[PDB]
Amino acid sequence: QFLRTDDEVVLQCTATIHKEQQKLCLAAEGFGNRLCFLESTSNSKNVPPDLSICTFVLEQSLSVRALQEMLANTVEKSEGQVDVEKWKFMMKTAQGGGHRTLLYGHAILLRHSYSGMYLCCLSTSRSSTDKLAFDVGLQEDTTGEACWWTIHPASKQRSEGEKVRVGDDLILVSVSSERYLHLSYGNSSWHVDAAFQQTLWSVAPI
């Protein structure tokens, strides 16, 4: 069982505090500040109350090198058109791409299924003046690295380049801010932000 692109998934994280443990799924909405948050699951009494907001699609999965190269070529260059026909070349590139397995170390593109937007590492902290963690929300455009998250192995069992299994605890890192998709304990609830601290994420096809 491997994670494939275009696969509909939900990102979860185990949150423990006050001798109490629970699971939360990365949720979001296309309205408002489109800021991401977390939903409590199976609390009464199975899975997140609103799974829709915790629904994501593994749109893309490129190597950091390839991704940065692609973005670099889109800065100032007349060449670099994948669709020259453009239609035919587009059909070939689409059918040639994938439909591809996720590899550890690869930068992925998560599209919030509901809002149709993409998980993004916003440059706004809105948590402190120390610029500790940034905000993680939704973005319409994918141009850049903010909407890209490199997946990393939780334990020493998984290695870079290895196939990502369904159920593998992934560590997401914002390509733009090099910050992890961290789990934060605000006021009295759980939130999600891009911090310099890891957080194991359970990406399951759902």
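Going by Swiss-Prot, the residues shown for chain A are 12-217, listed in order.
Structure method, as recorded: solution NMR.
Including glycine, each Cβ sits where the backbone N, Cα and C put it.
For the published mutagenesis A77 to V, Swiss-Prot gives the following note: No change to global protein fold or protein stability. Alters local protein folding. With a cut-off of 8 Å between CB atoms and residues at least 6 apart in sequence, the same chain places nothing near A77 (mutagenesis position). Under DSSP, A77 (mutagenesis position) is assigned to a helix (H, G or I) in the three-state scheme.
What Swiss-Prot lists as domain 'MIR 1' is 110-165.
Residues or ranges marked as domain 'MIR 2' by Swiss-Prot: 172-217.
Recorded in Swiss-Prot as a mutagenesis result, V186 to M carries the remark: No change to global protein fold or protein stability. Alters local protein folding. The local packing around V186 (mutagenesis position), expressed as other Cβ atoms within 10 Å of its Cβ over all shown chains, amounts to 21.
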